[PDB]
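The block underneath contains the structure these notes are about, expressed in structure tokens.
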Amino acid sequence: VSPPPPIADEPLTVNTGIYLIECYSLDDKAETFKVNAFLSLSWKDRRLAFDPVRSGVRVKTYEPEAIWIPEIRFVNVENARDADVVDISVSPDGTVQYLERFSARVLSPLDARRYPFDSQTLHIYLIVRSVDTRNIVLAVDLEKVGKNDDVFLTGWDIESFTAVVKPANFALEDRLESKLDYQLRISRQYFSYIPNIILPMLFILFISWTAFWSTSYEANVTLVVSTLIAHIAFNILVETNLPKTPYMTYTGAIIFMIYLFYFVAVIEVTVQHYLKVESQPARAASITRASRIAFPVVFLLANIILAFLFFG
Amino acid sequence: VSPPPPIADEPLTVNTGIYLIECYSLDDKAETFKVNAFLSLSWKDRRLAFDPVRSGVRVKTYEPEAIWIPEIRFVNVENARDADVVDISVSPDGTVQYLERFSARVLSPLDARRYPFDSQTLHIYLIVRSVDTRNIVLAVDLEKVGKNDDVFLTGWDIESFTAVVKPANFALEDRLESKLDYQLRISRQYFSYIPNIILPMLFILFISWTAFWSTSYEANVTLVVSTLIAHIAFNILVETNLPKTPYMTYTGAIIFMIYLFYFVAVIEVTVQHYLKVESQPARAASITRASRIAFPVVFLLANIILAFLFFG
Amino acid sequence: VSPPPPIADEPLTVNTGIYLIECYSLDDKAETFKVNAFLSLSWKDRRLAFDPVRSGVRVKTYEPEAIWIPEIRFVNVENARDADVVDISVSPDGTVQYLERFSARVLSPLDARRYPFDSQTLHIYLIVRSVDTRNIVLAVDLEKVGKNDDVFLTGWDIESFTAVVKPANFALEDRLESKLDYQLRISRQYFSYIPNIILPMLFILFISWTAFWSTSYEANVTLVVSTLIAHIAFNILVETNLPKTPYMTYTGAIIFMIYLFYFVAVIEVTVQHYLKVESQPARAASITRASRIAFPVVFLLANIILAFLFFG
Amino acid sequence: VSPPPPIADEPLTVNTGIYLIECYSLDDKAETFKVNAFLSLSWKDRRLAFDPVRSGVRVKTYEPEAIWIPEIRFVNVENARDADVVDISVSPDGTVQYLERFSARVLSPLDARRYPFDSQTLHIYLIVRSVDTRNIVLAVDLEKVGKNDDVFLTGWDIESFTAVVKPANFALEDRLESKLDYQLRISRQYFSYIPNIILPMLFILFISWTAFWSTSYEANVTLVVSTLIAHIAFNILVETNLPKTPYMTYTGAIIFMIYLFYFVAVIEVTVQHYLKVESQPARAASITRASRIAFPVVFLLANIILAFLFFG
Amino acid sequence: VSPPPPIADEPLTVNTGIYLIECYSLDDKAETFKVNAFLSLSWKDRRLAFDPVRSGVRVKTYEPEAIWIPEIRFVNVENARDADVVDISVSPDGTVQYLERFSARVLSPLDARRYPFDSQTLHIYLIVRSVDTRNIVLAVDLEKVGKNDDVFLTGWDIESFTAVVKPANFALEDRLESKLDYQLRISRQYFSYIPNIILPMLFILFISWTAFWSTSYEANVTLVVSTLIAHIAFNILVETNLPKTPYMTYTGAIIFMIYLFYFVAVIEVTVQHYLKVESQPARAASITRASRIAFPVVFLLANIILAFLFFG
Ligand SMILES: [Cl-]
Ligand SMILES: [Cl-]
Ligand SMILES: [Cl-]
Ligand SMILES: [Cl-]
Ligand SMILES: [Cl-]
């Protein structure tokens, strides 16, 4: 009911540990994900010391009330966690073991500049606030940190779940606070992205490029404009997978380049027809023959430059 | 209020049983489903023994409090179950019967590689944690496991609801735990998928294939490109039924093959026109006559190979 | 606090009644709807008998606690009902009157084979579980069953709200249970469906049919394929009203027939052009003249047959 | 804890008042809106009379419990209101003043026949149920009814918030009930509807009408069918603003008329081409010259008639 | 449990302060956003005075109950805040320090007339209600107002978070109330808007403008109408980013201007063809040569005028 007084001036150390159980509902647009895990705490309080021989037992059990419990809170959460106590055990020396299961929704920013091949690090921050009588710090128990083998995120590969052992101590509202950081590393599964997104767009663009082997104005106009319409329709079809961010990504740059290429192809067709009308067929033939080689080479070079820029 | 002490060293056995009442909200993308069922527990505690003759009654009733109840928890759930106690009865020998009704949301992965003709097995995991004084194990009561005849899932056929009798015992956080597995088998109803998805796409492709009986460049270009646009529009229309997974499925492979066939048809039309312009009509006629037979046969062979690959 | 003991062996009868207040959120895809109504119960318990002359009052009032209340539960509900007690009154003879207001979400399957002109019957099931001391049955009070005149469902006409007087008694988990069924009959308002769905589709099909009065291959190809694209676009526009079921309905069959007709029209145009190219104009003229009559008559006959099949 | 007994037979009068604070989430399809306001009640109970001189105070304060409070409920609400008591004050004469803040979701039907220029009246119904000892009626306190100046609804203009002073008394379940009606009048802001919905559709139709100045069958077919496709696409684009009701509205009638006009234009183009093929150019020229004037005049006349029908 | 009586007539002053922690879920259409912050209160109550020497402690701690706490409420919130007390400390002089953490959903109107380059000011209103015994006012503690460095809003730049020091006092329901205003200033990140929205639309319009260099009626009709279809499709693709408001914005005006330009281009093409048919080629050549210059210059001038109108 009251914090344990220090011996002379020493602070109170609380050892923490989080065991991951389930993770779900990773929202890329809202930058949120849900968690469900165990929380373990351990501190020392000599007011609970007892003689095992006299009592006849080795470990005693206590109610969540009638016992002082440090106030641990999460920083980057939408609401307070929904938790229920599992076990509270005390040792003859006075060491208290605390265990509980909780659920929470976490806010963590994401960076999707390299959307198909990005890696992210989700953060969970644990903080404690000191009281007027005693100062409290936080520590990491490396044997209580882990994850279940059934943890899965759709479309992601879970790599590791560690914690930074060194806490961060700072003052807030004229009170000392200590903060710990838990990190979960994930990587995106980029397969099925090629045959579902990349290849059909390239097929439509290559179909549009066939206008360089024809001299009929009507057929070329139909081909190019209808392929533009088909490209827009495919973009509408696949927009649900593309990231929706206020900054430019790799795929968005590729799509913008495709739009620019469509515009340039329209210009080339118009120029060829106008030159043909003016009774100068040699210039038009030279221009279309040059374009036949120029377009794919420029496309490849621009793609290589963009890939080096984004991943270099 | 305290676990029942053992006679000498024997563990405490709890017999479990789940009677399914309702199932709803099966989300394929989120891999979740909701449940509503009865939970039955039965253990032995000799501290509650009584004489039926002296008491004048055969079965006694107790409040949920003032009685020790084992702590049973679900593993693959988003939040803790919402449950309410129904009946607690004790026998003169000391056997306690526990019954309750609960609702929960379960997380279970799904495999939709053969989307139209897939079968799934949903899992519900039941776990218990031992205490410092006594060790607790779990058992299955085969007469308390079943489902109501009104249980239904839209678009699925419910086949069976059984449980694995052998529990899994392991250590976690220096404590013994026992786990049971309940399995529900379902199969998808694949009718109305043909006339709503498969046939219109084949009709559009067959319409596109009519360009092999004509020698007009403008008409062929219009036919092929407009059929491509129609195919993309139909894909947009029916995307709500197709599975959205990070891996390739049967229908996705079929759709990709259709895209490739459209591209090849465009190439064939362009080649025929270019050969005709060069004053070589015999080669163009031979090529289009060959394509007339080549396209459907190759389509059929590729479909057969794909079907053998996915279902073999 | 305890069930009322019987005189010798008679069971306890509970008279029930539901007065509908509001209904809302009818989901066709999820087969759910929300309700808000009054629940009325009435049984007999002689332990509460009193003398009106001695007490000076005719009707006494009791708290929800300190009084035995039968446990009534709904079967086809997602969660337990959210209810609050309104009045508890006792008669000198010992008859107890119970009233409460509750809200719940009900699961009831729907059949939409005749989507525009279907009628449905929503079911609410009420059950009670017997105790070890006394057996309880259910009865219907016909004067406590009704609905408010302000009850409305968007797009539906409410016809009646009755209850089956005969309960169903069966054993479950070695315990007797009694079940009552409440039925609400509704019919769909099919107006505004014609001018918003049926007529534009027929207009597009009739526009496509104009190709039988022309001999230009390019114009016919453009007409038919562009009308196919327009049909797909209109289907995308109006898909939000069409039912999404795993079985075939009337409108879906009509749409599939329209797709088949488009395919056949494409085939006819191709055949006419090919015959014209082969320098056989008489056969092509005969074929197109025959098609001019054949197409609408076959459409009408097929529609009549389909209507007889679905509504016969 | 008990209702105040009457002097001889008079009923108990409760004066009510609602002060609007916020309104939000007006759903046209679901016919629902959310509210947040103050509730004020005032009745007379002589059991609380006290002498201000002896007590030394003028106004006393009471807890929500240990005091009889009339049970006020809302009729057209999805669930029970979420309310918290603010102040309870009593006068030496015995008059009690009650104040609370609540939030609720209201169900109120809407009529959108004249969608762009419609006005609605939202209703909130307040009811009370009499007890066996005393009968209770409701009254309106005109000085406690009002709204905050910051109340706003997106796309609507708030006009007034009054209440019908006369209550409605009727019997339900053999008990007397009194009902009050609170009305909120709103009107829709119809600007930005013209340049975002009306004008582009008219532009597309006028573009389609240019086919009457040309004699080329291919160009006319392309123009009309492509404009039909564009009209359907624009309808898909703007469907999110159009009302979704089971009855016909003004805008829906306009759209249906536009569809009919497209069909008639197709028929005219076909007739002109067929007459031209039959070597009768004078008839075709006369028909197209007549159509040039006939189409816009008929469109204007039909629009005027429709406007008079809907708003007359 | 009772408000502190004044010395003679002075009011009670409460010093407030809000420290922002997290902000998320900014809905432009619903004009709502979620918050999570600390609330700090400080007042004076001499009934809690104590001697530090006699007590042996400097700061005492109290439970949230058994102590009078002023009732602070938010005005523009959907529901009551979800808060939990953190610390309650008292000074020997009697000054009480109050701290709590809360979460809430705020309603604040937004103005998006200059959608790409708009700035907004979100408001949070704090109010208190006086009691019959004592009058309470509000004050701002400038050292308790701030925000965390990790506060982020997707697509926005956070600039400042201040408060108006002067409260607003007014009477409501015959009671005095004091209101404080907290303001958060944000600005929108307008990058990636150009290459994702503006440039493709201009490319499509420029493609449509190429019809002024050709004299073929069929090609011009195809170009213009197909570009109109592509523009509508792109609008459908990008509608998710455009604001949905009942008033006109900058981007909406630009889009309407583009529609008008498409209509005028159609008219020009029709006029040119009709003049050519009438055997007057010089007039048609002059008109198209004039249009070649007229269209882009008028577009630029109109854009400049619109930009000056909206941002001037
Ligand atoms: Cl927390
Ligand atoms: Cl659980
Ligand atoms: Cl229930
Ligand atoms: Cl209520
Ligand atoms: Cl609040």
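Note that chain B is numbered according to Swiss-Prot, with residues 47-358 shown in order.
Recorded method for this deposit: electron microscopy, 2.1 Å.
Backbone N, Cα and C atoms are what each Cβ position is placed from, and that goes for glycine too.
Per Swiss-Prot, the features are:
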type	residues	note
MUTAGEN	B:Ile244 to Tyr	Marked gain of function, with a ten-fold shift of the proton dose-response curve towards lower concentrations
MUTAGEN	B:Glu264 to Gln or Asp	Decreases binding affinity of TBA
MUTAGEN	B:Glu264 to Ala	Decreases cation selectivity. Decreases the binding affinity of TEA and TBA. Nearly abolishes block by Cd(2+)
MUTAGEN	B:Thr268 to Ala	Increases the binding affinity of TBA. Weakens block by Cd(2+)
MUTAGEN	B:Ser272 to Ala	Increases the binding affinity of TBA
MUTAGEN	B:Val284 to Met	Displays an increased sensitivity to propofol but not to desflurane
MUTAGEN	B:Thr297 to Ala	Marked gain of function, with a ten-fold shift of the proton dose-response curve towards lower concentrations. Also shows slower apparent rate constants for activation and deactivation. Displays an increased sensitivity to propofol but a decreased sensitivity to desflurane
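Features per Swiss-Prot, on structure.
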residue  : record               : contacts (Cβ under 8 Å, 6+ apart)
B:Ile244 : mutagenesis position : none
B:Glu264 : mutagenesis position : none
B:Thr268 : mutagenesis position : none
B:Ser272 : mutagenesis position : none
B:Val284 : mutagenesis position : B:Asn242, B:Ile243
B:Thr297 : mutagenesis position : B:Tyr161, B:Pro162, B:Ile243, B:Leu288, B:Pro289
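Checking the mutagenesis positions B:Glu264, B:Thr268, B:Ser272, B:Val284, B:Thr297 against chain A with a Cβ-Cβ cut-off under 8 Å leaves B:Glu264, B:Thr268, B:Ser272. Note: B:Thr268, taken in sequence order from the mutagenesis positions B:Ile244, B:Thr268, B:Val284, B:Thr297, have a C-beta within a distance under 8 Å of a chain C C-beta.
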